[PDB]
Each structure stands twice: as structure tokens, then as C-alpha cells.
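To start, the structure itself, in C-alpha cells.
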Amino acid sequence: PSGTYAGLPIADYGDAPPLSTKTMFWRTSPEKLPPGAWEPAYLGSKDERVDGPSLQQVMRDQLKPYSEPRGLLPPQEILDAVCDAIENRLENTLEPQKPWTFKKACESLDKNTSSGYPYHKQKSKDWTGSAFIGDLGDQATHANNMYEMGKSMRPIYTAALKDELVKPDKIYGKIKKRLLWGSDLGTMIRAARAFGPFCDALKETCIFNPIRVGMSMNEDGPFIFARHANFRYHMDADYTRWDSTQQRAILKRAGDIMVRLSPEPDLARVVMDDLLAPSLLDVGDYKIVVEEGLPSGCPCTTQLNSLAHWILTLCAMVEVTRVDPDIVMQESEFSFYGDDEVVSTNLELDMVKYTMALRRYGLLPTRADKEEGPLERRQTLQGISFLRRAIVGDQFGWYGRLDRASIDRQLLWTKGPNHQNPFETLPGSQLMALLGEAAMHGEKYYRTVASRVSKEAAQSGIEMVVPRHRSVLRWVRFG
Amino acid sequence: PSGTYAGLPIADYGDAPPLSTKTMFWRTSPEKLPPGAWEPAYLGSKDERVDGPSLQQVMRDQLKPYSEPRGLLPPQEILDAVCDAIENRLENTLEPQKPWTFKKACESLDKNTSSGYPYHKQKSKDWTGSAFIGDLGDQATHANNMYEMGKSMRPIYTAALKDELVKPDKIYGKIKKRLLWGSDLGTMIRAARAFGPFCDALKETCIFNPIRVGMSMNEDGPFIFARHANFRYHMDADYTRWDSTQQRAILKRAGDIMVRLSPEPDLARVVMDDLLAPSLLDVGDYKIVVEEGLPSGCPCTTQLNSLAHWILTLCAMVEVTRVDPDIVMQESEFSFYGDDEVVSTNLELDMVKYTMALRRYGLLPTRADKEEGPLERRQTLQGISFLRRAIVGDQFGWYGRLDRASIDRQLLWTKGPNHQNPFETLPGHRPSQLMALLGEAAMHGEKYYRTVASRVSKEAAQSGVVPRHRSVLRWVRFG
């Protein structure tokens, strides 16, 4: 079978299941939603809210960016210098680790997700509490033996659409639904055995290194934000379509770093070469070949993406300041979580040329006002957003507080089993977390949220104590 | 004519003469040279020692750094504070001078150098003992009239290569020859009339101010070095390519200081604006535009460069210690002679951040071991180098002593008229140089003094006595 699907070459026939037409989101009260409120994403032809396209068409629209022409590669000298600097800092920072066993790699996986190709069964269905059995067991054992033998296997990714609350324009206007990459159990296990040590050692230094994957916002957040605030200028590029716009060369440099820092470099080399090769995405009908972009299905993909972001940012700064990357990196503090970034620096950065170099690389940096022009740099960290939270500071220190919209949203919607009508009320913890996140907004918003939770929990399950603002504020700030 | 020469824009055609293919250095005896000894720099296609590139190519190699991106400017508050501190110290220390006459400026110049553009004639060829006449006289008179009128003239610099003894690797390996900037007689005279008072007033205070230009090692050396030794820590950055790495903004601040302290500030403003504008360097084929770097042709440039050095040093220290610049300067002692420096301080200086800030400014500080990394700070002034001398101390005090290698070198090579084969023996019979060598050798002990005395006596029976060690030692130490 040959042809062209969504601008991307076709490799084989699709073994993926049909796209889900149900959502996990239930309403908390049968009342009408407030105007302008958020709703679960489009659910297909069975969605009774609107008459829209097929989910296949939305996935094709989301797959269009992966066919787009790439940007320019950074200068080779600058790129080499920045990769060497990053690798050397990680050498000085990372604690050497012992290789991961097959058992630990199997125990690291989430059993509440699909096994991917070819069985597409929920992992927990073949889990005994110790190891994998059955079909998934054979898959795991074959993957492990191929890992130990240093033999290549080609990964098969499965395309899906993300069930989440979206802006109403994304349902009643131009319908859009985010594309998710699922990975197969064999590739998951190979990547686990290969890069589990690296990811764990990187998590142990989530404070001393800009790759913040694994941090705790309530405990480790304030330290990270004080470290950032030690600096003069602050920025957040807020990229649009970060994963679709990536170049495989940057990910190859990042993966080379990850391999060189891994305890079993040859096996991780084989697994990374398999991961970064042209990927086979199963869109249901066909298996297509995606040559560029980020395959965001693997368990270690977040660390890899963050490293790529680090590389790109440092490259841009060396292109603007023309000083060596170590000079920038000793005069700067970075925070990277995939596509999310916070950059604090003391260097006088020409934001015009900085944005020009970023856009030259194929990236899509956006101002907050969504207008054209250079990126903005501020002299204070307050107001910047990271992990959907805003960075605030007071006499007690810095902290990250969840925005108000997300709190109201989680008050309106609760997660549950999959159903078809998102406005069905569920007749069946998170409320206390919402109370805590609202406490950081003042006593007014805390009183509002407290009234809402008190009225809610008296229509369902069991009663719940509604603490004073000061007590819950103390608990979430200083635990 | 347009284009790009050695990475630098082209402005016009070259009126400069061909590069010199002769050297002033003659051998002292027809004996075989010791292995690894130093020889005059590469002399072109006519050099019978090696077959190397054209001198034009060596000049291109030396002009390439001037096309390189500059470093970052220091923080504006730090730069302003240190410039104010330096200007105030010079105000409190320097004696006001009366403006210079045309005759004094004309008599300040060395008459044994080229007049530069447009005649490239030896100044002494048009010198009467009182003023300039002929072509050079008209050039001088026009320059003076433009000075008095406060009208701008653009300087025309002439590129050349420095005739000097270099290590053999710079002849038989990678050939390198230092770049010299010559200035035109008109700009020389204008700069003289403008900044002669400042340079003289700075010279009379060569002991109380770090700009050590004009000091006498035998007379003023011991005092300066004792003042240095009043301090705890001592360092010498030993910069590589000091002049190529300078930023015109620092030179502009230094020149603003020099103008504001001059008796005719409005005229000196015009002269400095002419000096620091993008310079027109005549490389023989073209006249190119060098926008950055240091134009090292004018008579006062040694002060200017040194002043720039001062600024940079203070900035780094103020960036490291974050104490007020006057606090640094009362807890420190500086010595600056262009690219040469000695820094003594009582402050606990983080050499990591000091070297980092220096390299951020575009400078290239180098360790003594020629390895990369931060600069070393020592607890003794012993070993530090200043004006090609080593700083030594004994029961009689501190002094600067020429190393043994340079003594042997000056015993092997003598200065004379320009010739093509550096191994020709000069038949012209040099008592002053020999006595200076005797004095410099006396400071190494009676053994080395006896060796040098044997060598000088053996080389003195072919030409034209040898005092007691203690007598010549007393003469050079305590005169």
C-alpha cells in the first residue's frame, strides 16, 4: 500500500482501534453552565452538542504541521559548544546510577494506559503485581531479549486524540482536538531499561538543573523561584506547536547526551536510534511515516523534549550575545518542562534578534497579546506562568498559584467513567486540593470557593469540614 | 570600490607602501645558533630560512580578529559608577596643565618613524630642529589649523607588521607576525596638542595612579612594588589579543574622561571623536573600515588603552565584590601599562566569577600553565611579570629583574640597520647595551654574572671594563 495521508507518506495498513467518542468528564450539578465556560473536547459524530466533522478529519488537521518545512539548523560550532557545555554540566551534576532491571522497567509503567501495538489492551489486564503475563508478557519478554542483544526494533506509535476541557470555540467554532502519541509496550520497556537511570538521576537534581521534570510545586517550587529571582531579567516565550515544529537533529543531540550519560551506552544507543528514526504513526486506517517532529509517546520523552528546549534556548542566546554558552549559563537560570519555559538572565538580551533566531529555527514564539513583534523581557519574575500556575511572591517567599479559571473549572467538572453526554451529572479529596489552591488567592475567593464546596458536598457523599482561610493557607504554603 | 577584506568592509584603494622584508636584528657572532633559540620574524618570499605564505596573508590572519563579534558591555550602573570613581580620583590627583603649543606637539614626536599618510616619509627628513617644513610641514600646518578650528579630520592608519624576536615555532611552524597600527602625521599632531597635558600630568603621578606609563623600573619600580606588596593577594591575567578584543564603548568612556580633564575640552572632544570613529586602515591593497578594536597609532593611545584596562578591571571587581568602586580602590593596588597589568587586593575575590566576567567582556585572560579554567591568585608578589620584568624581593626591597633567557637573547642579537639575512654579523663594533646587560645579569648572583662577564669579554675582543659584582649591583639597585 502506497500513497500520501495528510501530506505524510503511507507505510502500511492501520491496526489501531477506532477513536474514542466518549469523555471522562461529568458535570457536578444539573444546572446550566455559566456563559463562556469550558466543555469537554469534540466527541465525534455521536456528540449531540454540534454537527462536526469526523474525528479522522480532526486528526488529519492536527497531523498537517508534521509535514511542514523545517527551520534552519543553528551554526555547527555554536551547536557543538552548547551540547558540550550541557553535557559537561550534567556530568558535574548527575550522580552515577546502576542499570535498570527488566523487573524495574516493568514496574515503572502506568498500568492504566493502553499497551499500544498490537493488542491495544489496558496494561493492568495482564499485570500480576510482579511481572507481565500473556500476550503482553510475550511482548515484554521479546522486547527485553532484543534490548539485551543490542538488536534493533522499529517502534510503532498509535495516534489518538486528547480528552480534556477545551475552550468553547474549539467545539462550536473551528473544531480542534489535541493529538496524542501512544507507544507500544515493547518500546516502552526498552526505553525504560535504557533511560530510567538517567531520568531518575535527573529527577534527584530537579532543583540544581533546569530540567524540572518531577518537581513538587508546593515544596520545591519556592526554591526554584528564588533561584530564578536572583536574576535581573525574566521571560517566557510561550511557544505554539512546540512538538510539531521540532527538528530531529536537535533531538539527536539530546539523545546522544542521554546515551553518553547512561550506564549502558551501547544498548541505549540502539534504543535511541530506533526512537529517533522515521516514526510509524497508526492513524487507524494506515500506518504513516513521520520523519520530523517529536514522537511524544515514550516514557522518557519529557526529559528528551526538555533537553531539546534547553539546547535551542542556549543556542539562541549564544547567537545573540556571541559569548560562550558557559558564560550565559553561569549568568542565567533556566526552567524547562517540555514546551514550558521560564528564562531568567543577567545578560542584556536583544529581544529582537532573540525572537528572530527563535523563529529562524522553526519555532513559534508568541507574545501574550498574540500580536507580531519581539518577545518581552521583564525585570521581575512576578506574573510569569509555569505549569499552569502564576509565580507570586510575598513576605513569606515565592510560590506558584493555580489560576482562577482552572479552580472554577475543576469545581464545575469532575472526572469519572467514560460516557457520551458530557452534561450528565455523576451520582457518585480533589475538593480539598481546590480549597488549598484557592486559599492562595485571598479570603474573598476562598470564601466563594468554600461556599461552593459546602453547597456541593451536601448534595453528595459525606460532609466535609471547611477550614479557615489561615489554616489551609498555612498548610499549603508551609506544610 | 566595495567588498569585504579579511572580513572587514572595503572603503577605498590602498596608497600604503609594500610591507618591509628586512629586519633590524643582526647576529653578534658567526657561531652556530643554539637549538631552540629565537630568530627574527618571517620576512616574506625573500626569506631564505623557510618558504612560507605571503606577508599579505599574515596580515589578513592578524586582521581577522577585528571582524569577530565583540563581548557584552558591563552593567550600566557598574560602568557609570567606576567611570565616576576613576574621574574623581584623577581630579583629586592630577595637576592641571596649560594647553600645548603647536611647537611642543611637533617636538614631542619621534622623528625616527614614518610620517604615515600620505607621504610615508621618515619624519626626520623634514625636520629642522624647530618645526616641520615641506610636504610634512604643510600636513602639520593643515592639521594644526583644523585643530584650532574645532573641525573634524578623519585619520588614515597604515598597517604594518612588527619586527621582533619570536620563538622559533612562529617561523618554522604556524607563522605569525604582530600587527602594528601607524598613524598619519596630522592625526599625530592633533592628538598631541589635545592630550599632551593630560599624558604629562598623568606621567608625573606614575606612582600614585595605576596608569604606570612613563615610570623607570630602576627608580620608581621598588616603590610601586612595595605599595603592591602591602596587599594580600596578587594576580596577572596575561591577556591574549588585548587590542583586538577591546570595545569602542569602553574606549569612548576612557576618552570622555581624558577630554573632561584636558585644558581645552572642546577641541579634545573633536579629536577624540575623530580617533574613536570607525578607523580607516590601509592594508596596502585597500583602505578598509575597522569599526571595533583599538587604533594603536596615536602617541597617547598607551594611556587610553591603559585607562580602558583600568575601567575593565574595576568593573569586574565591582561585579564580583559588589562593593563601591572607591572601596575596591582603597583595598587594592593596580598597575597598568597597556595590556600589561598587576592587580593586588585584600578582597576575597572569587576568581571564577572574575575570570567569567572578564571573558564576558570579550577579553581573553590566560593562565600561566596555558590551560583553560579560572585565573590563579597567589599570596606573594614574587614571580609576577610587569614590563617584561619579573618581580623579585630581598632584604633591600623589591625590584624588577630581566629573566636569564632575555639576557642570553640580547647577547645573541643586536639592533642595526635593516638587512635581509638575520644571520649576518654586524661589523660596526655597542657599549651601552652591553653595560645594561651587565647590570641586568648582576641581579642573578655572582655565578651568572661571571658567566655573562665571560661571554661579554669574549665578544668584546672582536670590537672596541668588567666591574666587581658588588659595585655594579649597588649601581643598578641603589644608584
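In order, the residues displayed for chain A correspond to 1185-1612, 1618-1668 in Swiss-Prot numbering, which applies throughout.
Recorded method is X-ray crystallography, 3.1 Å.
A Cβ is built for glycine as well, from the same backbone N, Cα and C atoms used for every other residue.
Lifted from Swiss-Prot, the feature list:
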type    : residues                                              : note
BINDING : A:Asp1420, A:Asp1422, A:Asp1524, A:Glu1525, A:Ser1569 : Mg(2+) binding site
DOMAIN  : A:1416-1537                                           : domain 'RdRp catalytic'
MUTAGEN : A:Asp1422 to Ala                                      : Almost complete loss of RNA-directed RNA polymerase
MUTAGEN : A:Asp1508 to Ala                                      : Complete loss of oligomerization of RdRp in the presence of VPg and RNA. Decreased interaction of VPg with RdRp. No production of infectious particles
MUTAGEN : A:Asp1523 to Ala                                      : Almost complete loss of RNA-directed RNA polymerase
MUTAGEN : A:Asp1524 to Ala                                      : Almost complete loss of RNA-directed RNA polymerase
MUTAGEN : A:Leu1531 to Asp                                      : Complete loss of oligomerization of RdRp in the presence of VPg and RNA. Decreased interaction of VPg with RdRp. No production of infectious particles
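Where Swiss-Prot records a feature, it is marked here on the structure.
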residue: A:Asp1420; record: Mg(2+) binding site; DSSP (3 states): coil
residue: A:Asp1508; record: mutagenesis position; DSSP (3 states): coil
residue: A:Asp1523; record: mutagenesis position; DSSP (3 states): coil
residue: A:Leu1531; record: mutagenesis position; DSSP (3 states): coil
residue: A:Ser1569; record: Mg(2+) binding site; DSSP (3 states): strand
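The Cβ of A:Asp1524 has fewer other Cβ atoms within 10 Å than any other of the recorded positions A:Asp1524, A:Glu1525. One way to see the shell of the Mg(2+) site is to take the Cβ centroid of A:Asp1420, A:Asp1422, A:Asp1524, A:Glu1525, A:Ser1569; the remaining same-chain residues with a Cβ within 8 Å of it are A:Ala1421, A:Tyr1423, A:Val1526, A:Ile1568, A:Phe1570. In space, A:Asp1524 is the closest of the mutagenesis positions A:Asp1508, A:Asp1523, A:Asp1524, A:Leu1531 to A:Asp1420 (Mg(2+) binding site), judged by Cα positions.
Ranked by Cα separation from A:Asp1523 (mutagenesis position), the recorded positions A:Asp1422, A:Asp1508, A:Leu1531, A:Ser1569 are led by A:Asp1422. Those recorded positions from the list A:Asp1420, A:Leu1531, A:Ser1569 that have a Cβ under 8 Å from chain B Cβ atoms: A:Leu1531. Of the candidate mutagenesis positions, A:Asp1422, A:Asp1508, A:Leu1531, the one lying closest to A:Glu1525 (Mg(2+) binding site) when CA atoms are compared is A:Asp1422. Taking A:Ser1569 (Mg(2+) binding site) as the reference point, the mutagenesis positions whose C-alpha atoms are within 10 Å of its C-alpha, out of A:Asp1422, A:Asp1508, A:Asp1524, A:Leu1531, are A:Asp1422, A:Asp1524.
Closest in space to A:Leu1531 (mutagenesis position), of the mutagenesis positions given as A:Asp1422, A:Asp1508, A:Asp1524, is A:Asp1508, taking the CA atom of each residue.
With a cut-off of 8 Å between CB atoms and residues at least 6 apart in sequence, the same chain places A:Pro1549, A:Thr1550, A:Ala1552, A:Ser1569 near A:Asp1422 (mutagenesis position), listed in sequence order. For the pair A:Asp1508 (mutagenesis position) and A:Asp1524 (mutagenesis position), the C-alpha distance works out to 24 angstrom.
A sphere of 10 angstroms centred on the C-beta of A:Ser1569 (Mg(2+) binding site) encloses 15 other C-beta atoms. For A:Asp1523 (mutagenesis position), the Cβ neighbour count at a 10 Å cut-off comes to 20, with all displayed protein chains included. Comparing the recorded positions A:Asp1420, A:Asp1508 by how many other C-beta atoms lie within 10 angstroms of each C-beta, the top residue is A:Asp1420.
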